[PDB]
Amino acid sequence: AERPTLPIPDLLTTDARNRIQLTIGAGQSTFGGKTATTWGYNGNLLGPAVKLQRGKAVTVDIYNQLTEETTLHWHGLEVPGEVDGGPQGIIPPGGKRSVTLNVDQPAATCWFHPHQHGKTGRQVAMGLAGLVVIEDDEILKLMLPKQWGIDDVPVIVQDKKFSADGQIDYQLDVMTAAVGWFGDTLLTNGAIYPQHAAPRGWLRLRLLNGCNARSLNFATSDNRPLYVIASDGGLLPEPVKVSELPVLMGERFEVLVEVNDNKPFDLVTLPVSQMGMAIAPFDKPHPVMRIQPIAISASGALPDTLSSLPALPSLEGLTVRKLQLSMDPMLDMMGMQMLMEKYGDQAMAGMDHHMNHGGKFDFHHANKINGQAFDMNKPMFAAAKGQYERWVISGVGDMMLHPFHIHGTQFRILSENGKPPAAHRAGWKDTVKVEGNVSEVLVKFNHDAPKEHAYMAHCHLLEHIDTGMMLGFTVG
Ligand SMILES: [Cu+2]
Ligand SMILES: [Cu+2]
Ligand SMILES: [Cu+2]
Ligand SMILES: [Cu+2]
Ligand SMILES: [O-]
């Protein structure tokens, strides 16, 4: 049997009333020939790509047809707290909420997903994620590959595991609270190892790591390079050639890759040094999708220059905020123990050389920032509006991977886990690696967020969010 074609999310623009309609609902999908209940936006699984233009306002009407509450957060969008769709942005089951997004940031690939309090991991695992394609005047002048689903394609990479009956096997338990929910089956826009037919020339891939907990590292099967043109928050100043591209949970990169006649190749993910993530089949390079060259010329360009990246400002005088991540030691130890007991030594491959005691010992509030498991009723601080701040985020105290994400902003990384950032990570980012060390970012918030619709700052390993590793903050 041939590989299925790569599914392409619909690219959705506004109607005459200036509205985009998103319906959140349950349906069925098929994986390895077996039906599973899944959730999607405007469909059974995943979601569309919402197209936004800088300087234009759109209204999004969001219909929750689930039987449980949800929220809809626009990861990477610089919007006021009131429309941010964090855990306070509740959409009742069977209800509708509308938001007006006044887009004011550069071209970028962002995404959207639920932020339901304590249930974000489950709701993403069940299928809910969509994309956001922001354009501006600058990017169109570059003449990059631009034919959606032909030479400009989104690639949403996610793992799942399934029970014997075919259903998605999600659990938030002591093991997954520590190390995350991860699986043995890799999906690419919902499909298992699809093919994508691409014209000769440049192919633009908009890569999203949509896994709950699994870090990825993209490369090609024949070692042809990837030319990174954009990070979370938009274009780099010029392309950065890489042989491999690590991507943390919730991160996006756009790359160009060459397509040549008669030479199919795979996009793959290489084994990562993260606990639990190198269990077979992920102990070896794992195909993500096959690129099948078509002998028709593609028109897109890889320009020498992409955008202007402003200089980092002087750091003296700027407010320095400390955010100390932590995990309860006992529940960290217990989750790791359960991982080791289940999978053995392979659960640490590639790393460096039972009674009820009450609510005090509950893993549901075991993970914390500044000594506090997330309290939706108490923002931890008020950040300045329109002012650069230096946020220092420490994971010293444990060795888990914490891709740290801050709502309401695109920031510049100053130190990523104790080193200056790689060139392709030195531009606009909404995520920074924290793993047993300290990161520092330069952040600015252009929009207000009140106590009642506060911004969040959190680890993007979803099971850590749901077990407390998040804080709220206000702006303005
Ligand atoms: Cu996110
Ligand atoms: Cu976000
Ligand atoms: Cu974490
Ligand atoms: Cu978030
Ligand atoms: O998020």
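Every residue number used here counts from 1 along the chain in the order it is shown.
Recorded method for this deposit: X-ray crystallography, 1.4 Å.
From the backbone N, Cα and C atoms, a Cβ is placed for every residue, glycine too.
The Cu cation 1 binding site annotation in Swiss-Prot covers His73, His405 and rests on experimental evidence. In sequence order, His75, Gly250, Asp430, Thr431, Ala457, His458, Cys459, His460 are the residues of the chain that are 6 or more apart from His405 (Cu cation 1 binding site) and have a CB within less than 8 Å of its CB.
Over all protein chains present, the Cβ of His460 (Cu cation 2 binding site) has 24 other Cβ atoms lying within 10 Å. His460 (Cu cation 2 binding site) falls outside any helix or strand according to DSSP and counts as coil. Feature annotation from Swiss-Prot assigns Cu cation 2 binding site to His75, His113, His460.
Under the heading Cu cation 4 binding site, Swiss-Prot lists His402, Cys459, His464, citing experimental evidence as support. Sequence-distant neighbours of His464 (Cu cation 4 binding site) (same chain, 6+ apart, CB under 8 A from its CB) are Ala177, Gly180, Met327, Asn367, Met400, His402, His458.
Broken down by DSSP into helix, strand and coil, the domain 'Plastocyanin-like 2' (199-264) contains 0 helix, 42 strand, 24 coil. According to Swiss-Prot, the feature domain 'Plastocyanin-like 2' maps to 199-264, an assignment based on sequence analysis.
Looking at Swiss-Prot, you'll find the mutagenesis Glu78 to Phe (Swiss-Prot position 106) noted as follows: Increases oxidase activity with ABTS as substrate. Proximity of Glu78 (mutagenesis position) to non-local residues of its own chain (separation of 6 or more, Cβ distance below 8 Å) is seen for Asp104, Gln105, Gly408, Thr409, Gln410, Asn446, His447, given in sequence order. Under DSSP, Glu78 (mutagenesis position) is assigned to coil, being neither helix nor strand in the three-state scheme.
Long-range Cβ proximity for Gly276 (mutagenesis position), meaning a same-chain Cβ under 8 A and a gap of 6 or more residues, is found for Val179, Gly180, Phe182, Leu339, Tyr343, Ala347. Quoted from Swiss-Prot, the note on the mutagenesis of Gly276 to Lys (Swiss-Prot position 304) is: Retains 20% of cuprous oxidase activity. Increases oxidase activity with ABTS as substrate. Shows dramatic conformational changes in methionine-rich helix and the relative regulatory loop.
In the three-state DSSP scheme, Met327 (mutagenesis position) is classed as strand. The Cβ neighbour count for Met327 (mutagenesis position), using a 10 Å radius and every protein chain shown, is 26. In Swiss-Prot, the entry for mutagenesis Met327 to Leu (Swiss-Prot position 355) states: Almost loss of oxidase activity with 2,6-DMP as substrate. Loss of the copper tolerance phenotype. The structure shown retains the original residue.
Quoted from Swiss-Prot, the note on mutagenesis experiment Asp332 to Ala (Swiss-Prot position 360) is: Strong decrease in oxidase activity with 2,6-DMP as substrate. Loss of the copper tolerance phenotype. A helical conformation is recorded for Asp332 (mutagenesis position) in the three-state DSSP classification.
One mutagenesis experiment named in Swiss-Prot is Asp398 to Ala (Swiss-Prot position 439), and its note says Decrease in oxidase activity with 2,6-DMP as substrate. Residues near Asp398 (mutagenesis position) in space but far in sequence (CB under 8 A, at least 6 apart, same chain), listed by position: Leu325, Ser326, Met327, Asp332, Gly436.
Secondary structure from DSSP puts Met400 (mutagenesis position) in coil. Where Swiss-Prot documents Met400 to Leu (Swiss-Prot position 441) as a mutagenesis experiment, the accompanying text is: Strong decrease in oxidase activity with 2,6-DMP as substrate. Affects copper incorporation into the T1 copper site.
Under its mutagenesis annotations, Swiss-Prot gives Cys459 to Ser (Swiss-Prot position 500) the following note: Loss of cuprous oxidase activity. Its Cβ taken as reference, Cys459 (mutagenesis position) is surrounded by 29 other Cβ atoms within 10 Å in the chains shown.
The Cβ neighbour count for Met400 (mutagenesis position), using a 10 Å radius and every protein chain shown, is 25. Between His353 and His354, the deposited model skips 13 residues, and the Cα atoms of these two flanking residues are 30 Å apart. A Cβ distance below 6 Å to any atom of ligand 5 is met, among the recorded positions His75, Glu78, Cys459, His464, by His75.
Among the binding-site residues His75, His113, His402, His460, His464, the residues whose Cβ sits under 6 Å from any atom of ligand 3 are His402, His464. Long-range neighbours of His113 (Cu cation 2 binding site) (same chain, six or more residues apart, CB within less than 8 Å of its CB): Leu72, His73, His75, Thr120, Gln123, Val124, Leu128, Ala129, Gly130, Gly210. It is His402 that, of the binding-site residues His73, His75, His402, has its Cβ surrounded by the most other Cβ atoms within 10 Å.
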